[PDB]
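Working notes, structure below.
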Amino acid sequence: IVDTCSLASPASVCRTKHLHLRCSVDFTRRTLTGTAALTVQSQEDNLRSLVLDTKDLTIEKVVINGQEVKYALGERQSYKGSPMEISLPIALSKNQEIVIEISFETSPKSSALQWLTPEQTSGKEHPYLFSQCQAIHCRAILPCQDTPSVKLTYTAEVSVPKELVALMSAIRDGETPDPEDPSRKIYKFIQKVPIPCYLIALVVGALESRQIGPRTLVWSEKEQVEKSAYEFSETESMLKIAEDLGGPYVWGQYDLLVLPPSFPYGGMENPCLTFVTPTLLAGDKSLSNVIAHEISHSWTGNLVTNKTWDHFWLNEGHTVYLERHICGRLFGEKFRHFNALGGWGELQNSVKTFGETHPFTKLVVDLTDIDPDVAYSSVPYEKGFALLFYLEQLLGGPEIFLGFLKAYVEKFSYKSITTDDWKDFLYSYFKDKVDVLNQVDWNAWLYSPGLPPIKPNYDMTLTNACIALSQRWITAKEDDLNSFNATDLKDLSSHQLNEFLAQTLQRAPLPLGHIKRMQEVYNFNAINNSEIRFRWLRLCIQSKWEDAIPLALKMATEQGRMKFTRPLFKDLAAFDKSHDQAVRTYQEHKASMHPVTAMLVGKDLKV
Ligand SMILES: O=C(CCCCCCC(=O)Nc1ccccc1)NO
Ligand SMILES: [Yb+3]
Ligand SMILES: [Zn+2]
């Protein structure tokens, strides 16, 4: 097994056991500067050198046993960064540990980091910094074996301007004034559970907290605290359900941090401190499945981890499966099936977008010479989910398959694993149903592009109204438009309204007159729920409604969740009326965008 996204020595040569990070966040220079002390364990006899990943890091020196040592940085390999070879001063025997202290500074263009000016924040007085290391951005913060095949504990001391707060994916372990600079405070952290380095995270800004459960604080700027506390109030109930499904929660606290709007993902499962988009702040808790997802990664991802990124689906697909059980326990089995079926629709979309023979539609993907951020899609989520839901149905239902899931989490806790590890364990657990498992077309599900070979069975109860209303609109002629009215929506939940629009969007464009009628009778322009507004605006732009141009440009730029920003820019570029403005808008905003989002939007727009 080779990690084709990492240039570091593999785990078979040496393993990092601990990181102690001492750093200072310099907002004037947009640099993090300090020392990364790696405790490294040789796995070989006579070990005399090793290699770490880095990306846009300036290295000042490397210290082992109190003396500077030789090191060299290799040529940059695009998104992978530059390998750093370190010459050890004394050859190591197998299992010997040493500490390697590297003094480094980050680049302002670090792909792991977004540096925000005061104007870019809610409070407008103070700047803000946040990280996003998954998949392979930790190397752009500090030198490391930047591979999920290696798990380490960490401690950290972070010096920041004294008016600001630092938080990490770790337990808070104190704060004191910085003795080197009384304008600063050092915040300390400890992560005692071994983690892959993609789970290292840092935020610095003017943060406040509010308790919302026995093991949960919400953190955000002051302006968002009250709304966030309400929106995420189900979090303890979800954690309790998740513990029933997965076993004990091992991480101590489960805090939430609500980022500024350019955070690129819905959420990120950083241990102890899940990061979430403010786009979840719908006002009615309706987008709480994202919280259930991130919670679920406390087991599937954070405890049992993909050994390399080719096996991402292990992390995401199992998380989606647990996510959907939490939501089904809370809101009912009919809702689990509704969400499940919605997920298949998203998979349909992704397969159509890439093409049915595209490599990135395989469940296990080969990332040789592929930047994960470019290949990122709904495929691992939803083809993964569909496999597990198909297995659930084959093997005797949800209670049975949940016994497997708990057993799997137990078996592989604290480890990093491959698809074949998972498959082997599935066969071991279900050894009395091997004949059933042998009906599965493993090669097609795991290794073939396109839609899966079999579609699961779904309860249609909550979906039927959505499909019926979509079909009414699609089949309407001009003389049927008058028949639509606001009462059509009266028995539909926000989730159903979303699914009505996703179903309709799958047949877009519709006639411009239909779309104008839809606004006249349903007033979708008034809905601030981000998922609904996203699909509505896509529907309007694809249907060539010029009045939607400013609305779509506004949503694309006022937040930066890539789920929303990328397809809105792409749709606006594809509409001749908005094309030039879309490209100008991107060009104007690009320097102030998150670095990954900026990259991908530029690729999408061919800029
Ligand atoms: O699932 C999420 C949202 C995505 C968070 C970022 C994932 C980045 C990543 O690991 N990308 C990737 C990995 C493998 C293959 C392709 C992309 N939160 O839990
Ligand atoms: Yb030896
Ligand atoms: Zn996830």
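Here chain A follows Swiss-Prot, giving residues 4-610 in order.
Going by what the header records, the deposited coordinates were determined by X-ray crystallography, 1.7 Å.
Cβ coordinates come from backbone N, Cα and C, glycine included.
For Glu297, the entry in Swiss-Prot reads active site, proton acceptor, with the evidence type experimental evidence. The feature active site, proton donor is assigned by Swiss-Prot to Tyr384. Annotation comment: Swiss-Prot describes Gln135, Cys136, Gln137, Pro267, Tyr268, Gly269, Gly270, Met271, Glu272, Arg564, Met565, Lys566 as peptide binding site. The Zn(2+) binding site annotation in Swiss-Prot covers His296, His300, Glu319 and is backed by experimental evidence. Looking at Swiss-Prot, the entry for mutagenesis of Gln135 to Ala says: Strongly reduced aminopeptidase activity. Strongly decreased affinity for leukotriene. Abolishes epoxide hydrolase activity. Here Swiss-Prot notes a mutagenesis experiment, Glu272 to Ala or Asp, with the remark: Complete loss of epoxide hydrolase activity and aminopeptidase activity. For the published mutagenesis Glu272 to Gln, Swiss-Prot gives the following note: Loss of LTA4 hydrolase activity, and aminopeptidase activity strongly impaired. Here Swiss-Prot notes a mutagenesis experiment, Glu297 to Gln, with the remark: Loss of aminopeptidase activity, but keeps LTA4 hydrolase activity. Here the residue is the original one, while Swiss-Prot reports the published mutagenesis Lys566 to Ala or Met with the comment Strongly reduced affinity for peptide substrates. Reduced epoxide hydrolase and aminopeptidase activity.
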Handout entry: Neighbouring C-beta atoms (10 Å sphere around the C-beta of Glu272 (mutagenesis position))
Key = 24
Handout entry: Secondary-structure category, per DSSP, in which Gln137 (peptide binding site) falls
Key = coil
Practice task
Using CB under 6 Å from any atom of ligand 3, narrow the recorded positions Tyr268, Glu297, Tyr384 to the ones that qualify.
Solution key: none
Handout entry: recorded positions whose CB lies under 6 angstroms from ligand 1, from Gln135, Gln137, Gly270, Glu272, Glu297
Key = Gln137, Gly270, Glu272, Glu297
Handout entry: Where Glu297 (mutagenesis position) sits in the secondary structure, as DSSP reduces it to three classes
Key = helix
Completion exercise
Reading the DSSP string in three states, the entry for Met565 (peptide binding site) is helix
Exercise for the section: Round to the nearest Å and give the CA-to-CA distance linking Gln135 (mutagenesis position) with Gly270 (peptide binding site). Expected result: 10
Completion exercise
Simplified to three states, DSSP reports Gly270 (peptide binding site) as strand
Fill in the blank from the handout: Within 10 angstroms of the C-beta of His296 (Zn(2+) binding site), the count of other C-beta atoms across all shown chains comes to 25
